[PDB]
Amino acid sequence: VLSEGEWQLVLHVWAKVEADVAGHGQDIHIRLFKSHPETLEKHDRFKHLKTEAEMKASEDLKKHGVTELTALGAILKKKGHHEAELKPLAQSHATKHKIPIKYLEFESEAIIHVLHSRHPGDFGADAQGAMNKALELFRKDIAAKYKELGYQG
Ligand code: HEM
Ligand SMILES: [Zn+2]
C-alpha cells in the first residue's frame, strides 16, 4: 500500500506529465528502445524507425505512447484500487502482445528517467520513492493477473 502522502506525490508529478502526454511518451519509448533493444522487437510496427528523429516524427508511435500513458494515468489515479483497469491490460499484454514483467520493469525505469529529465525540481527523492512504489504495486498486481490468465510474468 501507499500512504496518502505518497499518492499525492504520485498524482502531483502526473499532473505535470499531463501537460505533454505525447512528448513524455515519445521520450520514454526512445529511452526504452535504446536502453533495452529487445523491447523494440515486441512493438513490431516501429522496427523501421531507425533514428530518434524518425521516432519523433512517427504519429503512430506518438499516439501509441499517449494510449499507454493514458491507461497508466487512469490506473495511478485509482491509488491502488485498480483491478477493473488492470484486467483488460493484463489480458492483451499477457496473451496477445506477450510482454514479460521484466519489460514492464524496463518501461518503469524509462518513465522514472524521463520524469527526472523533464521535471527535476518536481521530482526529488520523496516523489521518486513514491512513483517507484506506485509502479512497483502496478507491476505486482499485473503480474498476479498474468498468472491468473495462465503462464508466467
Ligand atoms: C505502463 C506500462 C504500459 C501500459 C499501461 C500499456 C498500455 C497499453 C494500452 C492501453 C494499449 C492499447 C490496447 C492494448 O492492446 O492493451 C497497449 C498496446 C500495446 N502495448 Fe502496452 N503498455 C505498457 C507497456 C508495454 C510494454 C513495456 C510494451 C512492450 C515492451 C508494450 C507493448 C504493447 C504493444 C506491442 C501494444 C500494441 C501496439 C500496436 O502495435 O498498436 N506495452 N499498451
Ligand atoms: Zn509502448
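We number chain A the same way Swiss-Prot does; the residues here are 2-154, in that order.
Per deposition record, X-ray crystallography, 1.6 Å.
Positions of Cβ are set from backbone N, Cα and C atoms, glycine also.
The nitrite binding site annotation in Swiss-Prot covers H65 and rests on similarity to another entry. Listed in sequence order, the residues of the same chain lying 6 or more apart from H65 (nitrite binding site) and placing their CB within less than 8 Å of its CB are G26, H30, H44, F47. Secondary structure from DSSP puts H65 (nitrite binding site) in a helix.
If you look up Swiss-Prot, you'll see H65 marked as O2 binding site.
Marked as heme b binding site by Swiss-Prot: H94. Under the DSSP three-state reduction, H94 (heme b binding site) is assigned to helix.
Within its own chain, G122 (variant position) has no residue 6 or more apart in sequence whose C-beta sits under 8 angstroms from its own. As a natural variant entry, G122 to A appears in Swiss-Prot alongside the note: In metmyoglobin.
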